[PDB]
Amino acid sequence: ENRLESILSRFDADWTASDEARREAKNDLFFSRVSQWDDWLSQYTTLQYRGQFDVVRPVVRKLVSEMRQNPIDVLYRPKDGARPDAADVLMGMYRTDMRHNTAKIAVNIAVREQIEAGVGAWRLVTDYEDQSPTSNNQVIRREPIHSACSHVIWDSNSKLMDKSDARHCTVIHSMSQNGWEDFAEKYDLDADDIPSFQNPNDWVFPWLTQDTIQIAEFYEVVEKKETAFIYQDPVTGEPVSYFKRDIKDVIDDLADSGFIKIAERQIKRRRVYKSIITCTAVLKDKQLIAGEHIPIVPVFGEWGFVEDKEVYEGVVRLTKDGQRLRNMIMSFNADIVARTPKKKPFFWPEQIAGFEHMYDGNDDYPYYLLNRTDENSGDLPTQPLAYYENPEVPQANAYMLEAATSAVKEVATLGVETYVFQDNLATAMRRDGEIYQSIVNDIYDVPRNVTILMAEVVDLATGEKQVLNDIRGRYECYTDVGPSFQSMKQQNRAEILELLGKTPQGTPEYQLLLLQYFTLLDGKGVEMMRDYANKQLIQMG
Amino acid sequence: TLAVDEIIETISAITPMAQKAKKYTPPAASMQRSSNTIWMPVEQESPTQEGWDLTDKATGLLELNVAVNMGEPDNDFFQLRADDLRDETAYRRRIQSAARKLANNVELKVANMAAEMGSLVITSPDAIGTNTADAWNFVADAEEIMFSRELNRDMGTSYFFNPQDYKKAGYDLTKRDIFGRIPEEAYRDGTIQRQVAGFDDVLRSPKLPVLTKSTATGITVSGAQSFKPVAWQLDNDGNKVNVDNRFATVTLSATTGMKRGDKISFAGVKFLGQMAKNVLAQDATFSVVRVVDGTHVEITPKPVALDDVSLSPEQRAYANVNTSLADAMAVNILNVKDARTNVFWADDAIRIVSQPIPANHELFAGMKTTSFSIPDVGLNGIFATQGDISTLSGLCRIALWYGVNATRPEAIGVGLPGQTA
Amino acid sequence: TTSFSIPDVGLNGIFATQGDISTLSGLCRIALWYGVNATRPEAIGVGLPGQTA
């Protein structure tokens, strides 16, 4: 019955369900980012040589660069039977608010975490922007998530790679003192009461972390049937459906503007609620946020289930044993070089008594001298001179260094190429496109295209606030994967060039060349060229 | 040796009482300071005066409360020895057996708690199979005693039979020389019926305690005693400390042979109709909770007398016994022979208060700890492992913190068949 | 272990925690390792007022 206890029970169940995978991913992250001698037992009273001779890191760098050279981004395409340009406005909005550095950096962070540990993630949030708003004085921006394996905890009853069937997700934030103070300032929390939550870290002795503060955001999606109002648009006259929750505070204003209700239906839809929680109390209870889906997008590497248990792997897990063997053998050989007596002769003191300065290493003599006689034994015994053996690297050491290096080289081959990882990123981007489409439909001002222009039907309430109105004919475009473009003009330029590269030299080639010059950017000479292209296009009808 | 990969399953337990028990989780931060105890008020009853002129006859207000607290953790501490030659699958099976045993223990505590502070006692002078429809009579007696007292039964009722008496009821139904639907089901299956004599859930429980007979005899109340309902009392420092309404200490001639769970009844005190304050024909039945000292015992239903002249009218509004103790009334012992107990209650009378063990804090580093959700029973504990490197060994521990509470002992009951002589 | 960042005076301390499974308890240790040295005692001084015989 207790909301706090229900949330805590759900989070605890997920936390223990995702225990082995999180610990393995964190170990991989430590191995590939901090040190390869992850000795959480060290207790070395006598410090010995432990080198770091890395052979896995170049592979990780190569994979990161390979997957960076091929960007991937959402591409909205019109559905079957919809208007041919039903996705232009959504594509423009997406390219406008996803062109910043934060989106690219979040994608890159998730990509690197996927390659190294096995899982990354990023988040989509909405904010109020007043200087350069994308639409309706609001923007949608993508933020990064570091150590997603330990910071993002999903519903354990999820059998999808992209976690679209998960009903809740807990995100743990760790922040400094100033960060907590201004997080509380932003969310109207109390800065005096310092919160706490499950610390997503357990590395014990040599890992020195920071004294931070932990809080959690618990997202839950609820699918239910809610009332919808079927109005008659004064201009078009077509039946328009509006959600009662969305148009609750402008019900009378719709009638005053001239909307007459026709009927009332119950349409099933999903809603997302965020709760700000600590380990002992709930601060914000059910703040309803935009969209139909949870705003966290995960990205996985080698992902699967073994026995009702989810396992994800990167590229570093299978190289750890070979790399550790290589490091140990290298350190042993370094010890052999360092602490091993050099090659020197074996002498009796009486053999060279008196000639001690001839053997010190100088080159001021033509030969060396030895004593021959003894006053008691008569003559010194004859014994061929012996020397200390030179240090040698054992055949076992050499063979196992070679074999460990060979094993690491053989096992550190992602694929044949990163096609599987790139397709996993593409799936994550498709899920991101779905989430962004839902959020845009919830908060942005979506114009409706008529075949008789774009109409933006909105109205204001008595509190001067404007409530956006969107018809239910909304899912007119689906999500695909294409090259990343900074703007719609650049996308059009790329499409025109792609057509030009395959069109033979006829009249369509002239048309496409004129179109490319039309879509070119602006200077002075290129301005004149584009004006000439426009003149030719107009004059050719 | 190649131990085959099959397992000879042996035991299969069921926990119906712990499953039907409602489970409560109060705030941990507050409970830590309040010493794992929390007070809950009790439904209020008000007096009534007949007449026109009531100057200086205006009563006050009184609202009583009960206290629910918690016990101590239940664990399965066990060791991963280095010299042990056993498999990993065996440790896995031990964890599974730990979960099963913890659930069984929770159910056992629930059963014992109810059977040892069930105030209502329904005794029979002969066994269940002696007479026809005797099982139905036994169930209907509990239903009637619960209805006559005007006890709240909105959430539901429950009657747990022990297996032998359940079999006796089935025999009684099957020997009817006629087959309809109830006899047909009692023949094909073992079940008598799901709802019997007004109870909406009649089950059979294999873990019901046996109430051993009591050697006590020749006992009388020493000194006339009067128990007054109250919400708080002053201490020596002058602070008001709350009073649990579900206990009263009586002074007897000698508390020899009494133990926890015995059922007593003073000769002369009758039940009351709670709300209407109408005298019943059934002698008031009390359950001794704790035998403190050689001349005092603790009975769970506080015998608030109706005829007590020392009670202020707001206190007399809480009366549930027609008379009071008068320095001479002999107390009869209702349980006279060992008998396994059938237990009936209202579904809101027994609860389980649960608390978390925050072994997931940053203070408990080194060990690795997760939650441990017991199925069947709806409870959660912790599961932690630690490793000693000096001896190259490890330890494992499954802890579970909870406490079984009986908020309304006047609603829980105990059926005692065959209590002759 | 975590760093501590002692305020005012510029110094860093170590705050560490350990747990026990036999007794469900935990130990905590905040420590600060430092040494005060007088490199120029002839530069350091002392003022004593009221040093009458």
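Following Swiss-Prot, chain B residues are numbered 10-430, in order.
So this one's electron microscopy, 3.2 Å, going by the header.
Just so it is clear, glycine is given a Cβ too, placed from its N, Cα and C backbone atoms.
Looking at Swiss-Prot, you'll find the mutagenesis B:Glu15 to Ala noted as follows: Decreased phage growth. Of all Cβ atoms in the protein chains displayed, 6 besides its own lie within 10 Å of the Cβ of B:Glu15 (mutagenesis position).
B:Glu18 (mutagenesis position): 6 other CB atoms within 10 A of its CB, across all protein chains. One mutagenesis experiment named in Swiss-Prot is B:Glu18 to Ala, and its note says Decreased phage growth.
Sequence-distant neighbours of B:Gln242 (mutagenesis position) (same chain, 6+ apart, CB under 8 A from its CB) are B:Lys249, B:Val250, B:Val252. Among the mutagenesis results in Swiss-Prot, B:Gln242 to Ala has the note: Cold-sensitive phenotype probably due to an assembly defect. The residue drawn here is the original one.
For B:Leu243 to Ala, Swiss-Prot lists a mutagenesis experiment annotated as follows: No effect on phage production. Packing around B:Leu243 (mutagenesis position) is summarised by its Cβ count: 9 other Cβ atoms lie within 10 angstroms of its Cβ, all protein chains included.
What Swiss-Prot notes for the published mutagenesis of B:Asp244 to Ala is this: Lethal. Complete loss of procapsids assembly. Taken residue by residue with DSSP, B:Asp244 (mutagenesis position) is part of neither helix nor strand, so it is coil.
For the mutagenesis experiment B:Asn245 to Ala, the note given by Swiss-Prot reads: Slight decrease in phage production.
The number of other Cβ atoms within 10 Å of the Cβ belonging to B:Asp246 (mutagenesis position), over all protein chains shown, comes to 6. Quoted from Swiss-Prot, the note on the mutagenesis of B:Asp246 to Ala is: Lethal. Complete loss of procapsids assembly, assembles as tubes instead.
According to DSSP, B:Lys249 (mutagenesis position) sits within a strand segment. The number of other CB atoms found within 10 A of the CB of B:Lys249 (mutagenesis position), across every protein chain shown, is 10. While the structure shown retains the original residue, Swiss-Prot records the mutagenesis experiment B:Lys249 to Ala with this note: No effect on phage production.
If you take the C-beta of B:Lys377 (mutagenesis position) and look for same-chain residues 6 or more apart in sequence within under 8 angstroms, you find B:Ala393, B:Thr394, B:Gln395. Annotation of the published mutagenesis B:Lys377 to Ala in Swiss-Prot: No effect on phage growth; the original residue is retained in the structure shown.
Under the DSSP three-state reduction, B:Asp385 (mutagenesis position) is assigned to coil, being neither helix nor strand. There are 17 other CB atoms within 10 A of the CB of B:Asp385 (mutagenesis position), with all protein chains counted. One mutagenesis experiment catalogued in Swiss-Prot, B:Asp385 to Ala, is accompanied by this note: No effect on phage growth.
Looking only at Cα atoms, B:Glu15 (mutagenesis position) sits nearest to B:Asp385 among the mutagenesis positions B:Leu243, B:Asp244, B:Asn245, B:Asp246, B:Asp385. Recorded residues B:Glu18 (mutagenesis position) and B:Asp244 (mutagenesis position) have their alpha carbons 58 Å apart, per Cα-Cα distance. Cβ crowding, taken as the number of other Cβ atoms within 10 Å, peaks at B:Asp244 among the mutagenesis positions B:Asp244, B:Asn245. Annotation note: B:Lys377 (mutagenesis position) sits in a strand segment as assigned by DSSP.
The CA atom of B:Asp246 (mutagenesis position) is located 47 Å away from the CA atom of B:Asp385 (mutagenesis position).
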